[PDB]
Amino acid sequence: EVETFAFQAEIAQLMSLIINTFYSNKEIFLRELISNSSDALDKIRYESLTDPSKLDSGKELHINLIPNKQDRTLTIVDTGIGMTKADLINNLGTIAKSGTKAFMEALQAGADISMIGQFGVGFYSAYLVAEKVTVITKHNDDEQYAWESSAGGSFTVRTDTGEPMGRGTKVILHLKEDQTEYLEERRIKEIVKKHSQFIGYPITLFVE
Ligand SMILES: COCCOc1cc(C)nc(N)n1
Ligand SMILES: [Mg+2]
């Protein structure tokens, strides 16, 4: 049912640094996630140029932002390439070890945390605002899986039998008790307009 894994040492250190460094400009977390979805949508666009059946699991390429105050979650959904179980386990398809290294030597030279994305590990910036992150993902070549972590050095992967999603990735942010501003419609608009106004994909902000 549920497998448990240790983060490689550098990733676990990255997540600690993200969770523990005083840094007030937390909103960039949404820029990085959106920008991740956009890269995944780019990849399935690319693959489908030569093989049109790739989009058999879904023609529409979009990004949805779904705030829920009940569950205190914000979900970024896309219909991108998604991840196989192997990639989920390998730091969600990133190069987090050397990315973390570059990022940490960039810090020691006057970078700041908002630059995390230039190093290919922007995903982890989810931990600027989430105490727990769940990733539901489905790639054409594999089953639908759920990855989950509350940091602390370990993460779980399980097969997800919940809502078949067809193809893409859902990032569910269980928000820190004091970062509920990111569930406000107005606040999400302001951030999407400021940081992601030019993203080549329709971004729908769901209402509650
Ligand atoms: C960006 O390409 C990676 C494959 O799928 C992924 C990976 C990550 C970290 N986020 C999303 N949204 N999709
Ligand atoms: Mg839609």
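Heads up, chain A uses Swiss-Prot numbers, so what you see runs 16-223.
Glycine is no exception: its Cβ is also placed from the backbone N, Cα and C atoms.
Pulled from Swiss-Prot, these are the features on record:
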type    : residues : note
MUTAGEN : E47 to A : Strong ATP-binding. Strong interaction with HSF1, HIF1A, ERBB2, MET, KEAP1 and RHOBTB2. No effect on interaction with TSC1
MUTAGEN : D93 to A : Impaired ATP-binding. Strong interaction with HIF1A, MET, KEAP1 and RHOBTB2. Loss of interaction with HSF1 and ERBB2. Los of interaction with TSC1
MUTAGEN : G97 to D : Abolishes ATPase activity
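Between the C-alpha atoms of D93 (mutagenesis position) and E47 (mutagenesis position), the distance comes to 14 Å. Counting other Cβ atoms within 10 Å of each Cβ, the lowest count among the mutagenesis positions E47, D93 belongs to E47.
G97 (mutagenesis position) sits 16 Å from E47 (mutagenesis position), taking the Cα positions as reference. DSSP assigns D93 (mutagenesis position) to a strand segment in the three-state reduction.
DSSP assigns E47 (mutagenesis position) to a helical segment in the three-state reduction.
Neighbours of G97 (mutagenesis position), defined as other CB atoms within 10 A of its CB across all chains, total 29.
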